[PDB]
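Colleague: Please find one structure pasted underneath; my questions will follow.
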Amino acid sequence: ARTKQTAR
Amino acid sequence: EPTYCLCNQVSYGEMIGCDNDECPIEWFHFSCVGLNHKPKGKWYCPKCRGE
Ligand SMILES: [Zn+2]
Ligand SMILES: [Zn+2]
């Protein structure tokens, strides 16, 4: 799947 | 500033993106879709999966 970590 | 998911909250933690390129929401917080780890393969949000 496509996922991303929250970044400031 | 931008909000996402079915909760309309800002981005936090790990976000997963619906594999329907036309998904209006696209990104969901893992927690809001009952996930704790990235699932393998294509993933579709509840509405797009027909929930
Ligand atoms: Zn979707
Ligand atoms: Zn959410």
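Quick note: numbers on chain B are straight from Swiss-Prot, i.e. 352-402, in order.
Per the header of the entry, the method used was X-ray crystallography, 2.1 Å.
Note that Cβ sites are derived from N, Cα and C of the backbone, with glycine treated the same way.
Feature list, courtesy of Swiss-Prot:
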- B:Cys356, B:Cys358, B:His380, B:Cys383: Zn(2+) 1 binding site (BINDING)
- B:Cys369, B:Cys374, B:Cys396, B:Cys399: Zn(2+) 2 binding site (BINDING)
- B:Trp378 to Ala: Unable to stimulate DNA repair after UV irradiation or promote DNA-damage-induced apoptosis (MUTAGEN)
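On this model, are these features tucked inside or out on the surface, and what's nearby?
Modeller: B:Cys356 (Zn(2+) 1 binding site) falls within neither a helix nor a strand when secondary structure is assigned with DSSP, and so counts as coil.
For B:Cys374 (Zn(2+) 2 binding site), the same-chain residues 6+ apart in sequence whose C-beta sits under 8 angstroms from its C-beta are B:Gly368, B:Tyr395, B:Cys396, B:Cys399. Reduced to three states, the DSSP call for B:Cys374 (Zn(2+) 2 binding site) is coil.
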Colleague: Under a criterion of Cβ-Cβ distance under 8 Å and sequence separation of at least 6, what residues of the same chain contact B:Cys369 (Zn(2+) 2 binding site)?
Modeller: B:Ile376, B:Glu377, B:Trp378, B:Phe379, B:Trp394, B:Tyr395, B:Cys396, B:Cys399
Colleague: By Cβ count within 10 Å, point out the most packed of the binding-site residues listed: B:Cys383, B:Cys396, B:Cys399.
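Modeller: Compared across B:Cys383, B:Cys396, B:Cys399, the most Cβ atoms within 10 Å surround B:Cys396.
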